[PDB]
Each structure stands twice: as C-alpha cells, then as structure tokens.
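Q: Here you go, one structure.
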Amino acid sequence: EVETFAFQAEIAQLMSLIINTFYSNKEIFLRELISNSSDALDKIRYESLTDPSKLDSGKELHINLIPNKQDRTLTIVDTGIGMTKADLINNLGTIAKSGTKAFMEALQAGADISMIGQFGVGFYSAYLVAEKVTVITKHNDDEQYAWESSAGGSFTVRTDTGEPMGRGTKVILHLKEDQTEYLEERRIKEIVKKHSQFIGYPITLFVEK
Ligand SMILES: N#Cc1ccnc(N2CCCCC2)c1
C-alpha cells in the first residue's frame, strides 16, 4: 500500500531551484546529510540520559557511508532518533516552509546555495546530485517507513518490508548519471575531511566489493 502526497508549493519551488540552478559546488550535499545525521544522533543520545530504554533499539551511535557502483547509489546511514510517519508527511514540511522562505530571500540578496544548511533545509541539497532520494527510517514510537521522491512535486510513503533497521535513518541517493564521482572512495574521503572532520560520531566509509 503506497500513499502519494503533494509537496507544499514552497518546497516544490525549493526543489526545482536546487535542480535547475547552475551551481558547480555540489559536494556540499554530503556535509548537509552528515550534519543531519549528527543532529539525529545528538537527539537520541540526549533523550537516553533520562530514559535509558530508548536505546533498547540499539546502543551504537554512528554514521555509515555506503557507495554502490552497481546500483549507482550512495547511502548515508545513521542510528539516530529516526522519524515518525507524522514527521515524514507533516512536521518536517511545516518547519521547512519558513526555512525555505528565508533561504530564498537570502539568495536574492547574494547568498549562495552552499549556505542552505543555515536555514534548516539542507536535506534538499541531496537533489544537487541525486535524481531520486529514498529515505528508510525507524523511530522508537512508530513503524519502519520508506519515503521517496524524484521531485516533480510529489513524494510517496509506504510501510517498509525490507531489512529491519532497529532505529535511525538511511538516506539512499540514486545519483545522476554525471555525478558518479561521489561513489569513489578518494572523493568521499576528500569531502569528509574538508567539511565533516569534527563530527562527534564515528563515520565509517565502506569500500566497494
Ligand atoms: N527542511 C528540511 C528537512 C530536514 C530534514 N529532513 C527533511 N526531510 C527528509 C525526510 C523526508 C522529507 C523531509 C527535511
């Protein structure tokens, strides 16, 4: 059973801007997704201080980067707090509406796309390099879900039947045909060292078989 939803008009507009603006510094997508993972890990860590049972779904707090050349995907996995169905459909979009309006105002005033994370909508920088994004996520209070969008104004949510995750989020970037440099180990290593060197959780870059 697959549900299809329309993005808010403002978020659809943000996604088209990211897809259509000429902007060569695409590598910042990875900084933004790792930053989101670090924030989700911070959240479950803080909650566990007053309720240790919140880590019954997994004690390890980490980020994995998994390239796959056969599938042309780059996957960012974290064992953070995860997202509920309400997060995926309503809550994040509500917050993202005001962040988007501020980001667009900043751009017309001379800011550039690399400052997107200051406005809370850094996730959508994934569309700098991905033609489709799939998000698998599991929050302690809800079921495991799969969110998906190729932009175009809509996204889907379904209950995920795949491998159970325990807790956290997997962002699967289906890369554009001309963005396969982000599957190469040396390139990912370079980007992590440049933009994510002080993240306070272990980042493991998997290597391809
Ligand atoms: N602004 C914004 C924002 C921040 C974090 N995550 C999201 N997401 C990704 C999961 C499903 C769609 C919404 C949006």
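In chain A, numbers come from Swiss-Prot; the residues present are 16-224, in order.
For this deposited structure, the header notes the method as X-ray crystallography, 1.6 Å.
The backbone N, Cα and C atoms fix where each Cβ goes, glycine too.
I grabbed these lines from Swiss-Prot:
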type: MUTAGEN; residues: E47 to A; note: Strong ATP-binding. Strong interaction with HSF1, HIF1A, ERBB2, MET, KEAP1 and RHOBTB2. No effect on interaction with TSC1
type: MUTAGEN; residues: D93 to A; note: Impaired ATP-binding. Strong interaction with HIF1A, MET, KEAP1 and RHOBTB2. Loss of interaction with HSF1 and ERBB2. Los of interaction with TSC1
type: MUTAGEN; residues: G97 to D; note: Abolishes ATPase activity
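How about a rundown of where these features are and what they're close to?
A: In sequence order, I131, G132, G137, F138, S140, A141 make up the list of same-chain residues 6 or more apart from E47 (mutagenesis position) whose Cβ falls under 8 Å from its Cβ.
In sequence order, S52, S53, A55, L56, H77, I78, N79, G183, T184, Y216 are the residues of the chain that are 6 or more apart from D93 (mutagenesis position) and have a CB within less than 8 Å of its CB. In the three-state DSSP assignment, the secondary structure recorded for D93 (mutagenesis position) is strand.
Note on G97 (mutagenesis position): other Cβ atoms within 10 Å of its Cβ, all shown chains, come to 25.
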Q: Please report the three-state DSSP label of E47 (mutagenesis position).
A: helix
